[PDB]
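**Student:** Encoded as structure tokens, here's the structure I'll be asking about.
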Amino acid sequence: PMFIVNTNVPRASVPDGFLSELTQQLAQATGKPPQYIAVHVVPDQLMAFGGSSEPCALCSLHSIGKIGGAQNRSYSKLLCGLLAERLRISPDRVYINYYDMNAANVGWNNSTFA
Amino acid sequence: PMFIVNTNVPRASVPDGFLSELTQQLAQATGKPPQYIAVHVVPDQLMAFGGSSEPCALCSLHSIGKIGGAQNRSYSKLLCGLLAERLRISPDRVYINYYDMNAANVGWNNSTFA
Amino acid sequence: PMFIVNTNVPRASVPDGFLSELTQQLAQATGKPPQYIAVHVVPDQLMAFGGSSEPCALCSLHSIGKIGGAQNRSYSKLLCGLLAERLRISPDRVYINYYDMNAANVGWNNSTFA
Ligand SMILES: COCCOc1ccc2nc(-c3cn(-c4ccc(O)cc4)nn3)ccc2c1
């Protein structure tokens, strides 16, 4: 799986250990080994949410399976909780796009996961 | 909705009011309430379009519905027009990917929109 | 087609000619004229793959058709080979998400490809 967060929060406000924490929490939440979890944080962005430039985050989680109605609700509680706690972004200023990827449409290690 | 534009145009060439104009005009075009519209501009990017590094843009628009043949043509005209007038980017050097997201696959405020 | 690579490799380790090489090789692989190929490289990113900060890349390839099992395997071998040779990224530290875009869902030059 792959989690990306884009945010206007400054680089200095991203805690040491944030990428590791996301990796571990996502490994546990998706039930996949941490070796397959990729995380990407992009601070200092020029963005707005509802016309305001207060802290916000625009995010995506891609996974081959483990994406669905209840699971996505659970990921959203988890990830909004982490963004609130670690980056001080209000949950109602977070968007997360979830993508259930077909294995044939994910490239890795010179091939795909098909 | 979520609108993102990545461009090789320098930050200094992005005018004051650009995120606000995007927010307002997308609210107009999509019908969506402006308080739920998020916008993101990423200048100074290392990119080429057709092998050339003249000004260009790669964009996305994600929305729960309001995506379709006619609506996307309307959005493209609006958005290319905005990038041409505001960023001096030729419309034939812009790509916009449109995504009709299932409400269950959009996280917000500790849950999803389903 | 549009190809995006996000990487923690620093800008100075991206060799001159890289965007043109991606442009030309993707034109050949997809059987599409290079005028249609857009490429975007984003170095210096804060990212981890498997909880490690060793060089890695998170990429996407969007195309209107020419996406599928065998094609995506071929694209992956091509693109991992390029990232390994040029950016010194191990192939098993690369994810490429493939998207088969519907012509109606790609904006360009004030309209869409529909
Ligand atoms: C008085 O208004 C009551 C609330 O009405 C609405 C109507 C449409 C809405 N539409 C949305 C919405 C959010 N998106 C969306 C946002 C981000 C994204 O990555 C993908 C889709 N698309 N639509 C959210 C809240 C809404 C609330």
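So for chain B, numbering is Swiss-Prot's, and the shown residues are 2-115, in order.
Determined via X-ray crystallography, 1.8 Å.
Heads up, the Cβ atoms here are built off N, Cα and C, so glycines get one too.
These came from Swiss-Prot, pasted as-is:
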ACT_SITE  B:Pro2  active site, proton acceptor
BINDING   B:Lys33, B:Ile65, B:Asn98  substrate binding site
MUTAGEN   B:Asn111 to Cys  Causes formation of interchain disulfide bonds with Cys-81 from another subunit
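So where do these features actually land, and what's packed around them?
**Tutor:** Counted within 10 Å of its Cβ, the other Cβ atoms near B:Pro2 (active site, proton acceptor) come to 26, all protein chains included.
The Cβ of B:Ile65 (substrate binding site) has B:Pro2, B:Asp101, B:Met102, B:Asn103, B:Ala104, B:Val107, B:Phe114 as same-chain neighbours under 8 Å, each 6 or more residues away in sequence.
Sequence-distant neighbours of B:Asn111 (mutagenesis position) (same chain, 6+ apart, CB under 8 A from its CB) do not exist here. For the recorded site, B:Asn111 (mutagenesis position), the DSSP three-state label reads coil.
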**Student:** By the criterion CB under 8 A from chain C, which of the recorded positions B:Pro2, B:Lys33, B:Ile65, B:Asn98, B:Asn111 would you report?
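**Tutor:** Of B:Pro2, B:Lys33, B:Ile65, B:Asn98, B:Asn111, the entries that lie near chain C are B:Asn98.
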**Student:** Provide the three-state secondary structure of B:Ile65 (substrate binding site) computed with DSSP.
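**Tutor:** Looking at the DSSP assignment, B:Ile65 (substrate binding site) belongs to neither helix nor strand, so coil.
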**Student:** Using a 10 Å cut-off, grab the number of neighbouring Cβ atoms around the Cβ of B:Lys33 (substrate binding site), all chains included.
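**Tutor:** There are 16 such Cβ atoms around B:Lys33 (substrate binding site).
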**Student:** Check the recorded positions B:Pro2, B:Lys33, B:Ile65, B:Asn98, B:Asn111 for any whose Cβ is under 6 angstroms from an atom of ligand 1, and report them in sequence order.
**Tutor:** B:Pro2, B:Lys33, B:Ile65
**Student:** Can you name the recorded positions among B:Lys33, B:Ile65, B:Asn98, B:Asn111 whose Cβ is less than 8 Å from some Cβ in chain A?
**Tutor:** B:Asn111
**Student:** How far apart, in Å, are the two Cα atoms that lie farthest from each other among B:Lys33, B:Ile65, B:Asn98, the residues recorded as binding substrate?
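**Tutor:** If we measure all Cα pairs in B:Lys33, B:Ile65, B:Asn98, the largest is 18 Å.
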**Student:** Tell me which residues of the chain lie with their Cβ under 8 angstroms from that of B:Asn98 (substrate binding site), as long as they are six or more apart in sequence?
**Tutor:** B:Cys60, B:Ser61, B:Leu62
